[PDB]
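The next block holds one structure in the form of structure tokens; read it before the comments.
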Amino acid sequence: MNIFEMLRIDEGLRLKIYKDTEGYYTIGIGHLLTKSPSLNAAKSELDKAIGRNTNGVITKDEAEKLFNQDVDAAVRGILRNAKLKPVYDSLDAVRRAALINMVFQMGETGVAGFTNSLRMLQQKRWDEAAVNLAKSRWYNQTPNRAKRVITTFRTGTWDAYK
Ligand SMILES: [Cl-]
Ligand SMILES: [Cl-]
Ligand SMILES: [Xe]
């Protein structure tokens, strides 16, 4: 298991524009296109992202490309963030993947705001962090996914994904 496979599981793969768990226009492997209610707008962002007139649909390869770029940007964002990087460098490889997943889903800004969980993770207080992480909107809105990420932080193994 790796970051790519883990997110491909959490996110799924869809070749036509769809709305995510929050009602926003997305395509591929959880690639958010826009928060705008407009489908034209979503189509417009898509075409710009792909470099062609896609008309709302893309190929598997195009989807994989976006995903690569998105995973890359997520790591980069973590490494460029002063509240995140330290946590991330302090973690083992499995738990780093959990942190990337959250960033991919919620943006760096949003993850940087879990101050207390970030500190517990940094101190290696696994159970405590897992309890604190669940006290969140993220956990109440997408509980299944959140449980898998949380278990990963708690155990440092990929069991939630096996
Ligand atoms: Cl893009
Ligand atoms: Cl979920
Ligand atoms: Xe976190």
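This deposition comes from X-ray crystallography, 2.0 Å.
Including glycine, each Cβ sits where the backbone N, Cα and C put it.
The active site, proton donor/acceptor feature in Swiss-Prot is assigned to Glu11 (among others). Neighbour count (other Cβ atoms within 10 Å of the Cβ, all protein chains): 20 for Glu11 (mutagenesis position).
What Swiss-Prot records for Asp20 (among others) is active site, proton donor/acceptor. Cβ environment of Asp20 (mutagenesis position): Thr26, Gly30, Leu32 lie under 8 Å away, each six or more residues apart in the same chain. Under DSSP, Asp20 (mutagenesis position) is assigned to coil, being neither helix nor strand in the three-state scheme.
All protein chains included, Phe104 (substrate binding site) registers 25 other Cβ atoms within 10 Å of its own Cβ. What Swiss-Prot lists as substrate binding site is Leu32, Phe104, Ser117, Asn132.
According to Swiss-Prot, the experimentally introduced change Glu11 to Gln is described as follows: Complete loss of activity.
In Swiss-Prot, a published mutagenesis experiment is listed as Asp20 to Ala, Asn, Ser or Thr, annotated Complete loss of enzymatic activity.
According to Swiss-Prot, the mutagenesis experiment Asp20 to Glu or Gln carries the following note: Loss of 99% of enzymatic activity.
Here the residue is the original one, but Swiss-Prot notes a mutagenesis experiment at this spot, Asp20 to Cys: Nearly no effet on specific enzymatic activity.
The mutagenesis experiment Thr26 to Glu is recorded by Swiss-Prot, whose note states: Complete loss of activity at neutral pH; covalently bound substrate. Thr26 (mutagenesis position) counts 21 other C-beta atoms within 10 Å of its own C-beta, drawing on all protein chains shown.
Take the CB of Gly30 (mutagenesis position) and look out to 10 A: across all protein chains shown you find 20 other CB atoms. One mutagenesis experiment named in Swiss-Prot is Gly30 to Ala, and its note says Almost complete loss of enzymatic activity.
When secondary structure is read from DSSP and collapsed to three states, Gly30 (mutagenesis position) falls in the coil class. Under the heading of mutagenesis, Swiss-Prot lists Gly30 to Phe and annotates it as follows: Almost complete loss of enzymatic activity. The enzyme is destabilized by 1.5 kcal/mol.
Within 10 Å of the C-beta of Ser117 (mutagenesis position) we count 24 further C-beta atoms, all protein chains included. What Swiss-Prot notes for the published mutagenesis of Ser117 to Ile is this: 500-fold decrease in enzymatic activity.
Where Swiss-Prot documents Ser117 to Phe as a mutagenesis experiment, the accompanying text is: 10-fold decrease in enzymatic activity.
Experimental mutagenesis at this site is recorded by Swiss-Prot as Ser117 to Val, annotated: 50-fold decrease in enzymatic activity.
According to DSSP, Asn132 (mutagenesis position) sits within a helical segment. Remark: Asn132 (mutagenesis position) has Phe114, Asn116, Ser117, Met120 as non-local neighbours, by Cβ distance under 8 Å and separation of at least 6 in sequence. One mutagenesis experiment catalogued in Swiss-Prot, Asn132 to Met or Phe, is accompanied by this note: 2-fold decrease in enzymatic activity.
Here Swiss-Prot notes a mutagenesis experiment, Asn132 to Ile, with the remark: 5-fold decrease in enzymatic activity.
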Length of the line joining the Cα atoms of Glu11 (mutagenesis position) and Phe104 (substrate binding site), in Å: 10
